[PDB]
Amino acid sequence: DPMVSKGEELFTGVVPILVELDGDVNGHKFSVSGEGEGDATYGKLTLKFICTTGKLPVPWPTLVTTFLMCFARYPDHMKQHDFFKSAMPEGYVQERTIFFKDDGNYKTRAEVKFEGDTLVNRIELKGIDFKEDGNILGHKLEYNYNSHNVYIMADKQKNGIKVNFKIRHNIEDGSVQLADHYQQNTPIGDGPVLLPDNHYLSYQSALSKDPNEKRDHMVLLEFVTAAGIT
């Protein structure tokens with residue numbers, strides 16, 4: 001399929017990634033930069049993020065979803081369902097509202113696209129109605145992350161997709177903080193895209209710290225595999 005070929009050819013090896021985030025949660029301003037690489041053949045991404053404005057005013061885990069679905073490993077039998085690659089290199093817009101149960105909400109807008117050989121994810125995040133002493137502004141979330149399926153459907157009237165999913169962040173008392181994600185992606189370009197049948201992406205995320213790093217940061221290792229169209 002010369003279409004599957006175009007996106008294929010962009011992701012076949014190891015692709016450098018750059019991430020930039022401008023954040024404001026309850027007027028706590030911040031900026032994050034990330035660098036790493038993805039190898040979609042293996043569904044694999046390796047990233048390191050730095051708060052370049054000093055202390056991050058929210059827990060790092062809360063940002064993981066916001067900080068690259070074009071790097072999902074879509075099995076051969078499913079390559080006709082990979083919207084994300086199909087929009088490249090022009091890219092796509094990924095918008096979310098993330099509702100933290102009994103707390104605030106993030107609203108994010110990202111543009112994911114190639115700048116030359118580099119895959120770039122430029123994000124703006126606005127957080128409002130947070131409790132200054134809740135789980136998020138009070139930094140009560142554990143530095144870890146659970147595995148999760150993410151459900152993708154077509155949004156044919158918007159030439160895009162809709163993604164809907166829940167993340168449960170572990171709180172240090174042993175309870176969980178639900179973060180209910182609503183998501184929409186739409187291609188940046190005017191060209192054809194692959195609009196998928198319902199399927200899901202399976203995510204595993206491991207968070208760690210660079211022992212030589214003094215700044216406030218997060219090392220993220222993610223594996224993402226499409227499924228659910230057997």
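Start at 1 and count along the chain as shown; that gives each residue its number.
Cβ coordinates come from backbone N, Cα and C, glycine included.
According to Swiss-Prot, the features are:
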- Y145 to C: In mut1.9; shifts fluorescence lifetime from 3.03 to 2.74 ns (MUTAGEN)
- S147 to P: Increases fluorescence at warmer temperatures such as 37 degrees Celsius (MUTAGEN)
- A206 to K: Abolishes the tendency to dimerize and leads to monomeric fluorescent proteins (MUTAGEN)
- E222 to G: Suppresses the 399 nm excitation peak, leaving only the longer wavelength peak at 475 nm (MUTAGEN)
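If you take the Cα of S147 (mutagenesis position) and the Cα of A206 (mutagenesis position), they are about 9 angstrom apart, rounded to a whole number. The Cβ of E222 (mutagenesis position) has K44, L45, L47, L68, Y203, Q204, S205, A206 as same-chain neighbours under 8 Å, each 6 or more residues away in sequence.
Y145 (mutagenesis position) is surrounded by 22 other CB atoms, counting those within 10 A of its CB over all protein chains shown.
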